[PDB]
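Let me begin by presenting the structure, written as structure tokens, before commenting on it.
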Amino acid sequence: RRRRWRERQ
Amino acid sequence: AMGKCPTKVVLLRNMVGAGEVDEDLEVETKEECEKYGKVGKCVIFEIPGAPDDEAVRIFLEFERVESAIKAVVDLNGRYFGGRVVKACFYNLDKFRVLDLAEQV
Ligand code: NA
């Protein structure tokens, strides 16, 4: 499955 | 403004564009949200005729208001793909009867 959430930077 | 009143329901906007909902989003978002606390499945509504950064509304109902607050604070301004997400609260009673197009 696609993973799109990115950690805050 | 209704999106600012803390509740256990979080509304996420600008995750994806109009017509771009898929199941991978819902599965991942529920997993991500479990970081803040126990949460239900994504409930999705698309507003007809809305701008591309508002059309798709993703709602998640947390078990606890504290978790919802944590979720709003962490998810607002985070990236889902290349899109900058907007997070806010949503009125619980409106949510429970599926009135999903309220102004926030
Ligand atoms: Na993820």
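Each position is counted from 1, following the chain as shown.
The way this entry was determined, per its header, is X-ray crystallography, 1.2 Å.
Backbone N, Cα and C atoms are what each Cβ position is placed from, and that goes for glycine too.
Under the heading domain 'RRM', Swiss-Prot lists B:9-88.
Looking at Swiss-Prot, you'll find the mutagenesis B:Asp22 to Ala (Swiss-Prot position 319) noted as follows: Impairs interaction with SF1; has minor effect on interaction with SF3B1 and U2AF2. Taken residue by residue with DSSP, B:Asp22 (mutagenesis position) is part of neither helix nor strand, so it is coil. Take the CB of B:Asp22 (mutagenesis position) and look out to 10 A: across all protein chains shown you find 10 other CB atoms.
According to Swiss-Prot, the mutagenesis experiment B:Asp22 to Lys (Swiss-Prot position 319) carries the annotation: Abolishes interaction with SF3B1, SF1 and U2AF2. Abolishes regulation of alternative splicing.
Reduced to three states, the DSSP call for B:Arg78 (mutagenesis position) is coil. Among the sequence features in Swiss-Prot, the mutagenesis site B:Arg78 to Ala (Swiss-Prot position 375) is noted as follows: Impairs interaction with SF3B1, SF1 and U2AF2. Abolishes regulation of alternative splicing.
Here the residue is the original one, while Swiss-Prot reports the published mutagenesis B:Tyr79 to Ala (Swiss-Prot position 376) with the comment Impairs interaction with SF3B1, SF1 and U2AF2. Abolishes regulation of alternative splicing.
Under its mutagenesis annotations, Swiss-Prot gives B:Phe80 to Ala (Swiss-Prot position 377) the following note: Impairs interaction with SF1 and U2AF2 and abolishes interaction with SF3B1. Abolishes regulation of alternative splicing. Cβ environment of B:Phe80 (mutagenesis position): B:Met15, B:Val16, B:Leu25 lie under 8 Å away, each six or more residues apart in the same chain.
When the Cα atoms are compared, B:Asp22 (mutagenesis position) and B:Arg78 (mutagenesis position) turn out to be 19 Å apart. Taking the Cβ of B:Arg78 (mutagenesis position) as centre and 10 Å as the limit, one finds 17 other Cβ atoms among all the protein chains shown. Residue counts for the domain 'RRM' (B:9-88) under DSSP, helix first, then strand, then coil, are 22 helix, 24 strand, 34 coil.
All protein chains considered, the CB of B:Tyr79 (mutagenesis position) has 15 other CB atoms within 10 Å.
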